[PDB]
Amino acid sequence: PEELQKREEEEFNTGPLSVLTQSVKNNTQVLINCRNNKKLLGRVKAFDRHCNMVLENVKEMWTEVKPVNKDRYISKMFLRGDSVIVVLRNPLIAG
Amino acid sequence: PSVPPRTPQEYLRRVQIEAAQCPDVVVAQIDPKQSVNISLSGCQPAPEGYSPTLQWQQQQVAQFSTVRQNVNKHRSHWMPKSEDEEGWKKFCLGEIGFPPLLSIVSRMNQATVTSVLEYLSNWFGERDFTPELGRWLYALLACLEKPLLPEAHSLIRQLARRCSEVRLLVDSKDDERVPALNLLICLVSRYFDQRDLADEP
Amino acid sequence: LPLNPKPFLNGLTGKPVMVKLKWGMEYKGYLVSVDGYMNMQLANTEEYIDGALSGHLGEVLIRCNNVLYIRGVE
Amino acid sequence: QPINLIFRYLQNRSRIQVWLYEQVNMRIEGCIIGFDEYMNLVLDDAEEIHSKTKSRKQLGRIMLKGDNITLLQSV
Amino acid sequence: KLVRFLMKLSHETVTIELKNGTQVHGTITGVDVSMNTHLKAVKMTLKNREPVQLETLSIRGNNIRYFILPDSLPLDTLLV
Amino acid sequence: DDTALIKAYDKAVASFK
């Protein structure tokens, strides 16, 4: 039917995409490696099969020429799945 | 049935049918540690009392927008070489050196605006903050057109950090620097969208 | 015994795998999970750039596209 | 079609080489034992052939994604 | 689905990182179902150039890294 | 006004109260 979609949600609460629904359900942060060769640390507000995402409180983090850490902040973001490489559940971050 | 398939399409149809018999999602239970990602800190909060009011920050942001309008009147009407760290420091700060007159900043292109900003931050790291410096930073920021490159976002966050750090050294709100520092922080944090650095009081 | 891509992959769950990505990095870990689109979830994940152990990532979702090949490990 | 090419190679259980899209410094080689409509291959007894350096890394049984594939040929 | 949400965003002005890294500030006239995005009132910022004004730009869904949304944007509302 | 930035700055520093 259309309630065979409720498999989808059973499939997100267990699939590999659980990693995301974690962050949505619990307001947790994740860390995505992105193809722009930078990392995005944020919370996931929403997502689809393709890893299209809406994120909150994102820090874009990267390095550059001896290499210096750089970053930048982004209140709200629509991230295309295409740009995503991998995604850490419970990443470990420090000052 | 219990023959094999002679054409690709048949084989595929045969695969497809097998692939519908399989479970679509499969999870395996395992039974039983992590690198760190070094992240740049935010802005060093303000000592008690020192944090400026929301209505003041909102006030300057609005005022700063206006200021940037005027920066395009003069900009239609048209220096060390762009790469000369040292000269740019001299040129601006001197011993004195030159103020940021529209004459001179409206003639500076974006990549320069940005480089200079770097040079005055590099000065600021190892020298004390003057009001001469305050003027230039304020100017160069007003001469930054947006959307900004990320390199340039990271730049002005660096500078906003450096301000919040210096603000801790102050010992009376009567310090000349305080307002200038609070401003630059407010501008980076509210005009240029890095609200993760902003002084929410 | 023609082995096909879905069943082969479903067959790797539970076990150690080495996923290798389009862009030259590879990741070893225990293949926790797998979906229709061949996304994957690894535990005890280890990153290797140029073959050099780069980091220890723990739990990790890998988007399907980025995968070049996957293979099992002992 | 590229599929018909493969299909056969599966009949012979031929050993094949694969040219990758993103990567030029490298070829994959193996004996093919399954595939699907997106041209993902199960590949047995498989190897990374580095160019220049003439080296070859044993992988064993792998699944190669179909989106990666420039070209297929026999060995 | 998430593309339903993007299509609710006309007249919102945004910034877009393109895949080549170009930053593209503009106002959304339309987003289609494959994420192609038409803009107006556009300002493009390029690594080694000065910027660029343009009355309009239209952009390939698959040429986008991500959208930077306006902070005031009310998400919970649009996520339905 | 050529020094209009310089002015706007000081006005802006000044205005802290």
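Sequence positions for chain E are given in Swiss-Prot numbering; the residues included correspond to 2-81, in order.
Looking at the header, which is where the method is noted, we find X-ray crystallography, 3.4 Å.
Just so you know, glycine gets a Cβ as well, placed from its N, Cα and C.
Swiss-Prot lists E:2-74 with the feature domain 'Sm'.
Annotation of the mutagenesis experiment E:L58 to K in Swiss-Prot: Loss of interaction with CLNS1A. Annotation note: E:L58 (mutagenesis position) sits in a strand segment as assigned by DSSP. Counting Cβ atoms from all protein chains shown, E:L58 (mutagenesis position) has 18 others lying within 10 Å of its own Cβ.
Quoted from Swiss-Prot, the note on mutagenesis experiment E:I60 to R is: Loss of interaction with CLNS1A. Over all protein chains present, the Cβ of E:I60 (mutagenesis position) has 18 other Cβ atoms lying within 10 Å.
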